[PDB]
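Participant: Have a look at this one before I ask anything.
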Amino acid sequence: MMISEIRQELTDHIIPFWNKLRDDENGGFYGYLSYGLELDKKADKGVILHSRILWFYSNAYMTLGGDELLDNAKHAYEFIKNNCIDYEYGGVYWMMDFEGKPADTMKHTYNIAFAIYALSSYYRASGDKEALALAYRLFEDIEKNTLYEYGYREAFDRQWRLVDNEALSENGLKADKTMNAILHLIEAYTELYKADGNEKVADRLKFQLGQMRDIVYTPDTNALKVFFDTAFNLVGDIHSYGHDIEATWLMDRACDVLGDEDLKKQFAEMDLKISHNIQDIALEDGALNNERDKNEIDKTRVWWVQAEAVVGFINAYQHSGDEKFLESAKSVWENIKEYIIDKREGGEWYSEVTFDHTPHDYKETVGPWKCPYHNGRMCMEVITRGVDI
């Protein structure tokens, strides 16, 4: 059934693939594997990529066991600690070169949050207490330098002077504030709190949750807004189905880890509403569409979107008892197998596949924005929740 297959995809396909990308020569993991499966060992190594690998191995180890997994986690951890952290100004850089020299020193709230998420996890895994210290160190850096009166700001140069939020922008937008960043702060802080129960961290977490409920959620539509200006007013008109379904289970996760029953009930009802909406509006021909940008629907099947829909739908079942959520989960998974998973040697998942089932041959297999985190997390979450179909 579903769990057995996914567990296989994780253990026999995904892990072996990533294992081969370990760089014992220059540290960390290789930064680029093209669509045509040509590897550039000398490509720049993105720090979000390394944090996601770190998160992935740390969690794969906690799920399946196997010293090998923890050793790979540790390999990535060392790369981050020794190269990726700006000890002088704070935070983490954006891009290293293949040798681990800073190639882009821009500071991004979203990137720093991820470092926290990974470090927290590695601590829960290892549990090297220096990893937890680094986690708090970066938590402090975010709160010191990126928090303004009306919420977090997202993009800075190394020295924390404000710049354009390219990199999270979608069209020509480059809004100042994004739902993306808030969501990934929730994700990280949830993990830091899980790790060590610090109430200062839960305070910020609850503030982030509130922003999701009070600003970003659109009650008469059940959508999440995506881009904002410095006034938290809407910029552009984008509905990212992927972030919606991801946010639903991520927010429940946050509320469960806090253990406040009033939040949990509150958020479980909001999240379900978003879940039902996505299932009605974005599920088509058994797979999840990407987004609506104003008048146009992008029906491209983006790999991480499929993966997040599997978790979010299962989560929606768990909070509702409605079986159609389960069927949707199966449907998305069935279509991941047919169309998204690479059968070539030795690839893993295609980045993007059209509604008509042909891969975008211009999207890399591995790069700064594609890693084992989204698809890795789905496998583990499915395994761990043990609902089958």
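When the header is checked for method, it gives X-ray crystallography, 2.6 Å.
A Cβ is built for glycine as well, from the same backbone N, Cα and C atoms used for every other residue.
So Swiss-Prot has the following annotated:
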MUTAGEN   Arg52 to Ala, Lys or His  Lack of activity
MUTAGEN   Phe114 to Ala  Strong decrease in activity
MUTAGEN   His243 to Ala, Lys or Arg  Lack of activity
MUTAGEN   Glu246 to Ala or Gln  Lack of activity
MUTAGEN   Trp303 to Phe  Strong decrease in activity
Participant: Tell me which of the mutagenesis positions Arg52, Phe114, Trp303 ends up closest to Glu246 (mutagenesis position) in space, Cα to Cα.
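Facilitator: The smallest Cα gap between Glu246 (mutagenesis position) and any of the mutagenesis positions is with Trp303.
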Participant: If I take the alpha carbons of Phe114 (mutagenesis position) and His243 (mutagenesis position), what is the distance between them in whole Å?
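Facilitator: Answer for this pair: 16 Å between alpha carbons.
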Participant: Can you tell which of the mutagenesis positions (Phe114, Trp303) has the fewest other C-beta atoms within 10 angstroms of its C-beta?
Facilitator: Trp303
Participant: How many Å lie between the Cα of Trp303 (mutagenesis position) and the Cα of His243 (mutagenesis position)?
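Facilitator: With the alpha carbons as reference points, the distance is 13 Å.
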Participant: If you draw a 10 Å sphere around the Cβ of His243 (mutagenesis position), how many other Cβ atoms fall inside it, taking every protein chain shown into account?
Facilitator: 22
Participant: To the nearest whole angstrom, state the Cα distance for the pair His243 (mutagenesis position) and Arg52 (mutagenesis position).
Facilitator: 17
Participant: Taking only same-chain residues 6+ apart in sequence, whose CB is under 8 Å from that of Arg52 (mutagenesis position), what do you get?
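Facilitator: Once residues fewer than 6 apart are set aside, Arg52 (mutagenesis position) is near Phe114, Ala118, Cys371, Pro372, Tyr373.
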